[PDB]
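Please read the structure below before turning to the comments.
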Amino acid sequence: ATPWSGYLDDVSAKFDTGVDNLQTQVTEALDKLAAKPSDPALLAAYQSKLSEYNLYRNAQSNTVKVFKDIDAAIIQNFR
Amino acid sequence: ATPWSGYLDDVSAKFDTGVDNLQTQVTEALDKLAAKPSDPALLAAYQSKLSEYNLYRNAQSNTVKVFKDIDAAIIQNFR
Amino acid sequence: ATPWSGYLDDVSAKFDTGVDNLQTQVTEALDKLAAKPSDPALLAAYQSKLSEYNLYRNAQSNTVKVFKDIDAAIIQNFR
Amino acid sequence: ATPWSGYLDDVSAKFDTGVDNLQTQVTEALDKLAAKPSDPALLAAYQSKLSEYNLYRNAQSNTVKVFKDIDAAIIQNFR
Amino acid sequence: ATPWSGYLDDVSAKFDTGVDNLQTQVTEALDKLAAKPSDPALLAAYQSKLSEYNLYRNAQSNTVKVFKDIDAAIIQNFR
Amino acid sequence: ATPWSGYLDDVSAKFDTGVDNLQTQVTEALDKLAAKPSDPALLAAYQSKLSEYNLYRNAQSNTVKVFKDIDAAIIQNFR
Amino acid sequence: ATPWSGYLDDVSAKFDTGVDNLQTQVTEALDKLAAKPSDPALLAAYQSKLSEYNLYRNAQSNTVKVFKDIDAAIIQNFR
Amino acid sequence: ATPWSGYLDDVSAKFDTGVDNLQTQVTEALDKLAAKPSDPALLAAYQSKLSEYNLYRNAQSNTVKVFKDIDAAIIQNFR
Amino acid sequence: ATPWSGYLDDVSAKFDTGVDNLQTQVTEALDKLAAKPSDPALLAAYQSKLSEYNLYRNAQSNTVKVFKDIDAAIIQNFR
Amino acid sequence: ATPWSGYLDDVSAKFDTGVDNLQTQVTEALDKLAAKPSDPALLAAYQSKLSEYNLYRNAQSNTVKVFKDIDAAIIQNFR
Amino acid sequence: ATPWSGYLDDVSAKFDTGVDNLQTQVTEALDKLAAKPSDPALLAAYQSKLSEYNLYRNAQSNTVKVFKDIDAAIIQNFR
Amino acid sequence: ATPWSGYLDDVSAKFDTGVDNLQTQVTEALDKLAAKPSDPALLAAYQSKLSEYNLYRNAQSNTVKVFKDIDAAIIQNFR
Amino acid sequence: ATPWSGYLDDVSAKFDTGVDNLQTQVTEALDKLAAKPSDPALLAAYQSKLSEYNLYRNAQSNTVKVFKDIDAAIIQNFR
Amino acid sequence: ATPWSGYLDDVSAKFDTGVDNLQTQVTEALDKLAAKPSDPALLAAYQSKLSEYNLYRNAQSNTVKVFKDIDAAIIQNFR
Amino acid sequence: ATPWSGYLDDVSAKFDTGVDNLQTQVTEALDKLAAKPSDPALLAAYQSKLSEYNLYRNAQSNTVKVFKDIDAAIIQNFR
Amino acid sequence: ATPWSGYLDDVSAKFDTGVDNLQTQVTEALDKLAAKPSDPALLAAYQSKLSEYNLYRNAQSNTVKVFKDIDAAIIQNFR
Amino acid sequence: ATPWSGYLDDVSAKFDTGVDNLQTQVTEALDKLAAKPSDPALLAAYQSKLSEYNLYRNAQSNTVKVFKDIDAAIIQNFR
Amino acid sequence: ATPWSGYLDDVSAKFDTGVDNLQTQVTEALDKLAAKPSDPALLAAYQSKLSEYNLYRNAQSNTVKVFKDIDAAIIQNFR
Amino acid sequence: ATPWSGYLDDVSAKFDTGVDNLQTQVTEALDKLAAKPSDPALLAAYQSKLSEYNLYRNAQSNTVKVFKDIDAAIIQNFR
Amino acid sequence: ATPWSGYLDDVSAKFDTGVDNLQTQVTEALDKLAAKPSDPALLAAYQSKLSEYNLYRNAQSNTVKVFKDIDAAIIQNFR
Amino acid sequence: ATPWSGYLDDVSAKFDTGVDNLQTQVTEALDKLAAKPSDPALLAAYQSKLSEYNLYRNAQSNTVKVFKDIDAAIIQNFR
Amino acid sequence: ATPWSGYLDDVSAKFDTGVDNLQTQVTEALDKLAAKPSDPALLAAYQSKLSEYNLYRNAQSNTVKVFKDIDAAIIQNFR
Amino acid sequence: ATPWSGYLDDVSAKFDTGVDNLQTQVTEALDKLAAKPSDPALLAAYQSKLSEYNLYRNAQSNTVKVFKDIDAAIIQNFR
């Protein structure tokens, strides 16, 4: 059995499945950096991964909110 | 055999047969919406069907009452 | 054997037999409505049946009285 | 034995059973968030669940009121 | 022994017995709401019960008056 | 000993004994209503009792007068 | 000595004595509100008292008129 | 002795006694805030109390008016 | 055979057929974006499509409701 | 051969022939409306036809009764 | 030959001929808008036409009903 | 040659010649009304003419009968 | 030559000549409004004229009927 | 021949003719900018024209709606 | 010569002459604004004039209707 | 010289001279009303005068007939 | 000399003299309002005066008619 | 010395002395009401007194006439 | 001498005297603000006074109308 | 002669006369700045004047709208 | 004597008295800073005081408006 | 005994108890930093704690307001 | 066949076609730079192309959003 999942959850899940391994990649990059904060290759890899993570979080949240605000209008036209 | 049916019942039945499937359509639309209250297509379809249902009920009741009030006048001219 | 039955009773019986099942129909409609006073189909059916019942009672009474008042005139011309 | 339940209650129950586990999901999401208000995954999950909850409450209330206002018209045509 | 009870009282009693527990349900719903006026589940339950109560009172009164006005006509045809 | 009582009084008494407790019931209903004019149960009970009282008074008076007017004709045929 | 007082006056007086202090209560509530039209407690108290006053006036007038119209029928059966 | 108190007053009093100390709590919260308008704990406590107060006032007024409008209908069926 | 379809449904269908492929276009744009949330071309295309979708939903709902509120007036002039 | 037809029937027939096609027009208008209860043109046409039908029925009945009551006076001057 | 047409129909026709092409104009405006819901010129033109249509329908219905209610009074002065 | 004509016929003829054209006027007014039962000018003209016709018929019949009953007394004094 | 005209016609004519041009004024006002149903000056002028027309028709009919009912009493005192 | 044009259309046309060439100016400014998005003179000219266009659209729509809402009130005073 | 003018027209004319030049002022203000929709002085002047126009139209219509509804009561006391 | 005048004429003349100017007053009141059917002062004055006129006509006719029927009895005791 | 004045005129005059200056007060209030339809003090004063005027007219007319209908009964007991 | 007084006068006097002060009470109630037509206490008192006055007048007249018609029969049995 | 003043005027005057100086206070606050629209103390004082003024006007008007609608009911129970 | 000017115009004029020369001051400040956009004294003076202008425009518009919305409420209490 | 002061003024005064000397403190801090804009101690003190002033103004205004919007709801439940 | 605590307070308390010691931790961190503003370990610890505090306050306030705005909608569907 | 394309897409396409080859130019410039990151000519060319790309993306997005926000206002004026 699968717990309930609506449209906004389906959009969030589409984002979280299009960007599949980025969470583990960022965790591993920080784990490697924290043991040698001076290697320039590690610094560059970490910068790239952190930037991708930031952009993905912001886009996901904005899309979810825009769809919710599109929904909550139609409903107020029921009266 | 058919049970008794007069003129006001014939008017009500004319409405209920000109608007043939709307009851089942509204039931199915609500059944589909209640399982995913966020899909905008479902919300729009439900709004349209609910509005049609409302207009049809109001028109039917007003017509029945106007014909009854036309009838109940002639009769009081029997004395 | 059949108990006595005159002309005004024959007119009343003609009405009560032309409108054959309406009494039972109204009773059943009220029985169904009183258990769910919110179903619009039940409300519409009950309105139609109650209107038919009202019109039939009024017409029957007016016709009986008009025939009685036609009768009670001829008689007073016996003297 | 089952306590009494009419048409508006049946509509409310259709909503509350089409959206089956959302109440418990929102409670659990808040319980998890309140212990670590900084995890972005928790923040995103909580935002999605709160939006779904809001949309479902608003739709349910509007539908109930529209059906009640459809009912309370037919009745005033009994006089 | 049972006190006297006529036809209009029998109609009122048919309504009050088809809608059997609604009075106690409304009382309990208000008792629960008045102690926490912010719980949305309590607010929704109270709205549904109050709407059912309103519709039932209005229908009962209109039916009683229509039957009384049907009665008080026949009688004035006794003269 | 019983005071004198004729046929029209016997008809009036037949009505007043077929409708046995309605006078006391109406008095008690008004006594209860006048102390809380807002309770809907009291309002409904009072409406029903007042309607029954009205119908019973009108029927009694019409029957008494019709029998008196039947009597006062035969007598004028004594000359 | 007491001035004359009939049945309709006795009904009016039964209402005006079952609702004993409401007139003074409404006067005092308005006197308190007019000096600070912004206190929500005063606004709520005034709303409740004004509603009770309205319901009591309407019920009293309707009952008086129904009893008068019951009376003025019997009398026209004296001829 | 207790001054007069009807049904709408009893409903208002049920609300005002289910929400027992909120008035004093809001007064004390404002008294504490006005002496240091910058403490975030005081700001949060005041926001919560003000929101509860608002919801309770609105619910009380709407319930009182709905019951009054249910009452004032039955009465107009006395004629 | 074609299921029933009235005037408000015909207006909704006129909108949904004048804007023919936008639903599939938005779905495909989100499917492409969720796999690479950083490509500026994808971001721009998605922004444009989401804006068009929003405007079309709002216009459709407002037009349907205005026509329904034009209809439900004429009907109340039948009495 | 033509069945018997007197003066009141001639007046009724003058009305029913001055208003020649209105019955069929009303039937056709209702037949068209019952299949699409939302078209404002159909609603307006139906309102106009129903109003004309009502006025014509009332005028016909009043004229017939006034002529009958003019007749039934002369006759009682034969004695 | 021209089908029958009375006074209320003549008033309706005076409105429908003073406002000659508005129906076709509104149809064409919606046809153009539904193919590009974003052009501000189309949006403005559609808003203006929809407002004119609404005002014209409301005025027509109110005038027809006022004339019908002026008529149906004179007639009841025939008795 | 003129057929026989006595005193009561001379009185009837005096009425029918003092009111010279009213019969044709009433016929023409009904002929005009039956073709447009909604024109208020036609309704007013018809009401006035019908009232004049009624008053004239009643006065004529009463005068004829009073003169006949004055005559039939003198004769019974011949014995 | 002037066709016959009695007292009720003279009263109707006194009304129709004291209110001399109102019919043409109302016709012209409707003719102007039907070509531009949105001009507020036209709407105000039409409202005023329609109200005057309504009041004048009602007063005329009531006066005519009161005078006719004053007449038809004296006559029945001829026997 | 000129197609129909009412008061709200005349107001819209007054705006669209007082602001005569702005549409073409904005189109030409965008056409010039899209070929060299870096020239500061082009950027400034485009900003000014876009701001004027925005203000003019908003003012036009608000004025049209205010006049329509002034109109639709007078009409509801016809009953 | 002056065309006919009654009491409701005299009230409308009292309003339209107490507010003497406002129509021309509003027309001129819109004419000036439509040529430069950005001048804040013009915007402020137009807002003030539009508000005055709205208030004056609403007050005029309400007063006319209240006087008409005061009139149409007295008349129905002629019978 | 004075034309002949008997006892019933003397009674009629006593009424017509006790109520001296009422005929002219009613004529003048109608003359003033027919020129402005909306002035409430004129409506009230006309209602009062019309009621007085009605009561006076009815009383006069009843008294004349009662005296005539007292006379025509004594005479039949001459044989 | 004083023109004739009966009992119903004396009742009307008692009302019109107990409410002595209200007519002039209402005229002056409208004269002041029509020159500045926006002053809230003027609006409040006008509302109060218009309400008093309405109540006084209705009470006067109802009392006059009740006394006339009490009179016109006694008279019909002269035969 | 006391002027002559027979049996019907004794019955009238029994009524007028059983209802002793009602005339003065009604006069005083109208005197108080005419100076403030808006006080609800005055309105209620006046309604009660007017109803009592009406019932008493009707009963008195009917009883007097019934006794007179009982008398005038015995006498015609002297021949 | 004091001009006439009834019950609704007394209620309005009770409000206008419980809120004694607020009109002058608001006038002075606006006079001070218009000369320096930037002082925050002046802005705060003006906001408070404007809010009090608004609440007081709304409460006064609602109370006056509720009392008028309580009055205008009792009166219609005079017939 | 002075053109018409109501209450909202008087409020706008009070603002525009309390802030007497600010328009010319802002115009002159911009005229001086546009010829030397680098002088810090000119920049500071322009910033101050632009801020004052902004605050004054916003305050004026908000006050006008609040007074208009206070007015347009009282009026809707005329019915 | 103390000028009038309501509830919103009492809330504003509670804020302005809980924050007692802040206005003078800010004035003195600016007076000291403007004479030596470089002393870091003066800069820090001024920053702290300006921040406190800002927070206090914002909190005061928001609380006043929330209480006003709580009030203006209850009142609209008087009808 | 525990003072009253509703749903929004329960949500606030869930946040304040999931984040249990953060207030004391921030206070202690600032106490330690203010005595040596140069230790980088203290600076880093203080930055982390201040960021956590900020995020927790913002999340708490937003959640409380969203739940309050979900509540205050259902309630307005009671009418 | 061409897939659907609305107004915002047409604006985006106007930008993307006025800036025709910049995407390929930037790609080629980066491809050349990544193979020799030290050539100053390559560095300068890459800087210029990257700056143009940035400006073009920002301008496109801002224009699209401004047009969408102009559109979504007009629509909300449909109600």
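Going by Swiss-Prot, the residues shown for chain S are 2-80, listed in order.
Every residue, even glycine, has its Cβ placed from backbone N, Cα and C.
Listed in Swiss-Prot:
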type	residues	note
MUTAGEN	S:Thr3 to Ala	Can only secrete early substrates such as InvJ/ScpT, PrgJ/SctI and PrgI/SctF. Can polymerize into filaments in vitro and in vivo, but the stability of the filaments is compromised
MUTAGEN	S:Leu9 to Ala	Can only secrete early substrates such as InvJ/ScpT, PrgJ/SctI and PrgI/SctF. Can polymerize into filaments in vitro, but not in vivo. Cannot enter cultured epithelial cells
MUTAGEN	S:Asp10 to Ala	Exhibits constitutive secretion of substrates. Retains the ability to display SipD/SctA at the tip of the needle filament
MUTAGEN	S:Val20 to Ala	Can secrete effector proteins; when associated with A-5. Exhibits constitutive secretion of substrates. Retains the ability to display SipD/SctA at the tip of the needle filament
MUTAGEN	S:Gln26 to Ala	Non-invasive phenotype
MUTAGEN	S:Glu53 to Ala	Exhibits constitutive secretion of substrates. Retains the ability to display SipD/SctA at the tip of the needle filament. Does not yield assembled filaments in vitro
MUTAGEN	S:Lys66 to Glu	Can secrete only early substrates. Can assemble needle filaments in vitro, but shows a filament assembly defect in vivo. Can invade cultured epithelial cells
MUTAGEN	S:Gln77 to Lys	Shows a specific deficiency in the secretion of the translocase SipB/SctE. Retains the ability to assemble needle complexes, but is not able to invade cultured epithelial cells
MUTAGEN	S:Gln77 to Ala	Shows a specific deficiency in the secretion of the translocase SipB/SctE. Shows fully assembled needle complexes. Is able to invade cultured epithelial cells
MUTAGEN	S:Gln77 to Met	Cannot secrete the translocases SipB/SctE and SipC/SctB. Retains the ability to assemble needle complexes, but is not able to invade cultured epithelial cells
MUTAGEN	S:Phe79 to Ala	Abrogates host cell invasion and effector secretion; when associated with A-76
MUTAGEN	S:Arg80 to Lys	Exhibits constitutive secretion of substrates. Can invade cultured epithelial cells
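Taking the features listed in Swiss-Prot, we show where each one sits on the structure.
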residue	record	CB count, 10 Å
S:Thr3	mutagenesis position	4
S:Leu9	mutagenesis position	22
S:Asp10	mutagenesis position	19
S:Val20	mutagenesis position	23
S:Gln26	mutagenesis position	20
S:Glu53	mutagenesis position	25
S:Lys66	mutagenesis position	20
S:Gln77	mutagenesis position	12
S:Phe79	mutagenesis position	19
S:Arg80	mutagenesis position	10
Task: Whole-number Å value for how far S:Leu9 (mutagenesis position) lies from S:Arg80 (mutagenesis position) (Cα to Cα) - done: 24
- [ ] Using C-alpha atoms only, work out the spacing between S:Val20 (mutagenesis position) and S:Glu53 (mutagenesis position) and round it to an integer in Å.
- [x] 10
Open item on the list: Near S:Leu9 (mutagenesis position) in space, meaning Cα within 10 angstroms, which of the mutagenesis positions do we find among S:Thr3, S:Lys66, S:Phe79?
Closed with: S:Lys66
TODO: Compare the Cα of S:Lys66 (mutagenesis position) against each of the mutagenesis positions S:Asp10, S:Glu53, S:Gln77 and report the nearest.
DONE: S:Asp10
Task: Nearest of the mutagenesis positions (S:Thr3, S:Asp10, S:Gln26, S:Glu53) to S:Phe79 (mutagenesis position) - Cα to Cα - done: S:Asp10
Open item on the list: Please report the distance from the Cα of S:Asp10 (mutagenesis position) to the Cα of S:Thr3 (mutagenesis position), rounded to the nearest angstrom.
Closed with: 13
- [ ] Using C-alpha atoms only, work out the spacing between S:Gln77 (mutagenesis position) and S:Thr3 (mutagenesis position) and round it to an integer in Å.
- [x] 31
Task: Pairwise CA distance, S:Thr3 (mutagenesis position) versus S:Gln26 (mutagenesis position), rounded so that it is a whole Å - done: 28
- [ ] Determine, to the nearest whole angstrom, how far the Cα atom of S:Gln26 (mutagenesis position) is from the Cα atom of S:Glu53 (mutagenesis position).
- [x] 11
- [ ] Check each of the mutagenesis positions S:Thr3, S:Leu9, S:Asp10, S:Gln26, S:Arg80 and report back the ones whose Cβ is under 8 Å from some Cβ of chain R.
- [x] S:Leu9
Open item on the list: Under 8 Å Cβ-Cβ to anything in chain G: which of these mutagenesis positions pass, S:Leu9, S:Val20, S:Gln26, S:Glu53, S:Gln77?
Closed with: S:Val20, S:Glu53
Task: Chain Q neighbours, restricted to the mutagenesis positions S:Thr3, S:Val20, S:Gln26, S:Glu53, by C-beta under 8 angstroms - done: none
Open item on the list: Quick check: in three-state DSSP terms, what is S:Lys66 (mutagenesis position)?
Closed with: helix
Open item on the list: Cβ within less than 8 Å of a chain T Cβ is the test here; which of the mutagenesis positions S:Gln26, S:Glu53, S:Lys66 meet it?
Closed with: S:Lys66
